[PDB]
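Everything on this sheet refers to the single structure shown next.
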Amino acid sequence: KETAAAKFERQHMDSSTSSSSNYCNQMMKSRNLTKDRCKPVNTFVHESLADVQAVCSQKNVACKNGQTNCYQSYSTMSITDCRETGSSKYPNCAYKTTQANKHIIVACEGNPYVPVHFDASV
């Protein structure tokens, strides 16, 4: 099906938004992150695809899993953190929408060298 690069865009990119308390509940479902099970946590980046792809040539840092192909953004980025609530019961996945401006860390692979995993936000 979709490529790893495509999967990263589907799960983590949302350039349209620069949202509401309903954001995560709507996005987690629309992006198919609650099809099999309620994905515990997920982050959406509100920056252009170009700016995010550019992170692959920025600050090289260690990935949480120990791999060395992670990169941290030199500048902060608008992001939205989605964290599953306690009352949330599949298929009705409920999330807590939390906006913030932090540096993101993504794992990059391939040719072209592009983001394939969202590792963290600091």
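Note that chain A carries Swiss-Prot numbering, so the residues on display, from first to last, are 27-44, 47-150.
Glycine too: its Cβ is placed from the backbone N, Cα and C atoms.
Going by Swiss-Prot, these are the annotated features:
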- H38: active site, proton acceptor (ACT_SITE)
- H145: active site, proton donor (ACT_SITE)
- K33, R36, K67, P68, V69, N70, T71, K92, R111: substrate binding site (BINDING)
- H38 to A: Loss of activity (MUTAGEN)
- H145 to A: Loss of activity (MUTAGEN)
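Counting in whole angstrom, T71 (substrate binding site) lies 6 from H38 (mutagenesis position) by their C-alpha atoms. Within 10 Å of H38 (mutagenesis position), as judged by C-alpha distances, no binding-site residues are found among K67, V69, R111.
All chains included, 20 other C-beta atoms sit within 10 angstroms of the C-beta of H145 (mutagenesis position). Using a 10 Å Cβ-Cβ cutoff, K67 (substrate binding site) registers 17 neighbours. Ranked by how many other Cβ atoms sit within 10 Å of their Cβ, the recorded positions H38, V69 place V69 at the bottom. Taking the Cβ of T71 (substrate binding site) as centre and 10 Å as the limit, one finds 20 other Cβ atoms among all the protein chains shown. In this structure, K67 (substrate binding site) belongs to neither helix nor strand by DSSP; it is coil. Within the set of binding-site residues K33, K67, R111, the entry lying nearest in space to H145 (mutagenesis position) is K33 (CA atoms). According to DSSP, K33 (substrate binding site) sits within a helical segment.
Distance across the unmodelled 2-residue segment, from the CA of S44 to the CA of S47, is 8 Å in the deposited entry. Under the three-state DSSP scheme, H38 (mutagenesis position) falls in the helix class.
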